[PDB]
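To start, the structure under review is shown below, and the notes come after it.
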Amino acid sequence: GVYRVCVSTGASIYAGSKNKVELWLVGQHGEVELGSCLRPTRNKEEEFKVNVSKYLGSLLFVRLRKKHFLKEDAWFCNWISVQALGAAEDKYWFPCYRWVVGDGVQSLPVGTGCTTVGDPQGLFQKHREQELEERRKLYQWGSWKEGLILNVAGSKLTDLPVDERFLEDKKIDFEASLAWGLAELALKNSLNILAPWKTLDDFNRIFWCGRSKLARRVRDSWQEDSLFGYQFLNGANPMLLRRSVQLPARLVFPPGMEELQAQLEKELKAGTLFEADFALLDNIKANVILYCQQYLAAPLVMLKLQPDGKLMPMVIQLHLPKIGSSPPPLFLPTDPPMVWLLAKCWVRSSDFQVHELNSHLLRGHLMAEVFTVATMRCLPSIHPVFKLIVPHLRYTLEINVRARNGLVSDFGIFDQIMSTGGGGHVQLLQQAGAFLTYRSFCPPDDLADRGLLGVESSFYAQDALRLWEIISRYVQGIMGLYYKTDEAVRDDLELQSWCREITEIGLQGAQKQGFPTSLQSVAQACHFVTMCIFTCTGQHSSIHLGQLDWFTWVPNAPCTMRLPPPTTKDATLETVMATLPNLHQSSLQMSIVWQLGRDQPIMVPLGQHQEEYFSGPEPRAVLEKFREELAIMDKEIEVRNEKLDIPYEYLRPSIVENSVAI
Ligand SMILES: [Fe+2]
């Protein structure tokens, strides 16, 4: 048989190897020796024809060995393909996409994919058991802080497996751009070092972060209650807002407040009353920067949806009611300018804290990390489900360790400017585990329980729904090719351990929240994987992407507050200024909002990954349909935003990354 064996080397910097690599072809019936054929050239696809007398049959594996003489050289193998030039057979695909190190003999299965149940021959059975044992030695759980959901084991990036590390081409650009980014900002902001700081207009002096079309709008009108409430719907953090069924029990009224109660009852029966509650911030210890006391608040904001499709704030309560003590003052738009302005600033500051911590870090980065480690420890390379998820898990462990090394680590970024940093952030993050429910990660159920379905004013809910349907079908499409009966899913030990690693191990008992302990059906499994895929794409991008727009104008998103939240209604121009961050803190904030949210040097759009793990044409068809539905969504949304005054685009397949990486 005449075969053209083709081996593809990585496009990295250290991908090429000076060592000679020997291959072997082992099929359904027998195996053949090929020996040293070529030497891995960096970013070079190399093919060659060979002829073997021994009958192989269906090629199952392609074993390789990298022999080194005196100095070993790492080799990042993309894949190996061996096709029969004579017989009418399909090209045998053998995906690798990882680093190859050591004088150990590696084995690459064919890219078809299958499970233990779907492999009755037991051809790949022994292969996957030995691989997973090694996977577990490489991927272990760790604990950055006690009480939180597990993360990857280790402390530094060096503790991460080489395959999870940044490619040398991205690592240099990721760090360079970040360095030049914050320095440029630090330079210009140092000029204001002696500039007056007594009017809110002075905030415009430091403003020079990104200055986008939307970001300018914010500067133009942040004091507008219309934009204020608009952010609860389509802002950077649309997770807290929900439709009110009844008045919040913490919404207690001070003696005299009876007229306002009727305005609240009017909106409730109409079904236009909404509430965003920040009680999670209660009793969280605030930061201490330079021995100066910072302050937090647990506000409540009541809003009404206007017939012209506008959400407007009605009342803001800054403290939670103290049992046994008189009720705290409620602030209304009727209050003096400065008094209402201060209360909105406290709400924006608190939204920032919860956004970055819960919405972003926890619900986005850490959750994904949980999925990542559970995938690598329970699902073998050949597993069909494993091949579906991996692109979405790209560069996740790396960016997370980078965060726990200076972004949220002790004496890190939060501690330096964030009011929650310095202890309270962990307190807020640890206690936020209870709010992590299975339904909250699924749009069809999230907006359902909250009550944002059908709300035309909420573009997030719409886009979240549409996107979820597309993904859902893609997973259903892939899972359908490998799971035809519910018993298949039910008896998939690997699949069952994966789901176990997540709900029970990773998430520390998430069954009490809503996460399943076992996937017994096919439709249930499809919903779980979609939930995973969505968390590493949509859930993160819908929260990450708005940072450059809303958190750049400090007055709209204060990183900290120098004065405690007002207990009386007598705020003045100076007090608002004193409460808000000074030039020292605000400027640092802007330079840091660029870190937690920005455009990545090289970015991979949702569903647009290059690594090919499947070999069949059927899996590909499903992949192509997925890319098709996404493309048409990205265009339609683009057209829709034309008519929109403030275009919502945080869920567009073109800018929505395929994995959590920034
Ligand atoms: Fe992010």
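Here chain A follows Swiss-Prot for its numbers: 2-663, in order, are the residues you see.
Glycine too: its Cβ is placed from the backbone N, Cα and C atoms.
Taken from Swiss-Prot, the feature domain 'PLAT' covers 2-115. The feature domain 'Lipoxygenase' is assigned by Swiss-Prot to 116-663. Among the mutagenesis results in Swiss-Prot, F353 to L has the note: Changes the stereoselectivity of the oxygenation reaction to produce (12S)-HPETE instead of (15S)-HPETE. The residue drawn here is the original one. Look at Swiss-Prot and you will find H361, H366, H541, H545, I663 tagged as Fe cation binding site. Quoting Swiss-Prot on the mutagenesis of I418 to A: Decreases 15 lipoxygenase activity. Exhibits hepoxilin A3 synthase activity.
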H545 (Fe cation binding site) - helix vs strand vs coil (DSSP): helix
Under 8 Å by Cβ from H541 (Fe cation binding site), same chain, sequence gap 6 or more: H361, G365, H366, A369, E658, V661
Alpha-carbon distance [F353 (mutagenesis position); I663 (Fe cation binding site)] in Å: 18
Nonlocal neighbours by CB distance (under 8 Å) for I418 (mutagenesis position), same chain, sequence gap 6 or more: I290, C560, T561, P582, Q586, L589, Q590, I593
The domain 'PLAT' (2-115), counted residue by residue under DSSP: helix, strand, coil: 0 helix, 63 strand, 51 coil
Residues that sit under 8 angstroms from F353 (mutagenesis position) by C-beta distance, when 6+ apart in the chain: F552, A558, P559, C560
Contacting recorded positions, sequence order - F353, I418, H545 vs ligand 1, Cβ under 6 Å: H545
Residues within 8 Å of the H361, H366, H541, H545, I663 Cβ centre (excluding the Fe cation site residues themselves): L362, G365, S542, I544, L597, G598, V661
Neighbouring C-beta atoms (10 Å sphere around the C-beta of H366 (Fe cation binding site)): 25
Under 8 Å by Cβ from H545 (Fe cation binding site), same chain, sequence gap 6 or more: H361, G365, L597, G598, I663
Number of Cβ atoms other than its own within 10 Å, given for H361 (Fe cation binding site): 22
Protein Cβ atoms within 10 Å of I663 (Fe cation binding site), excluding its own: 20
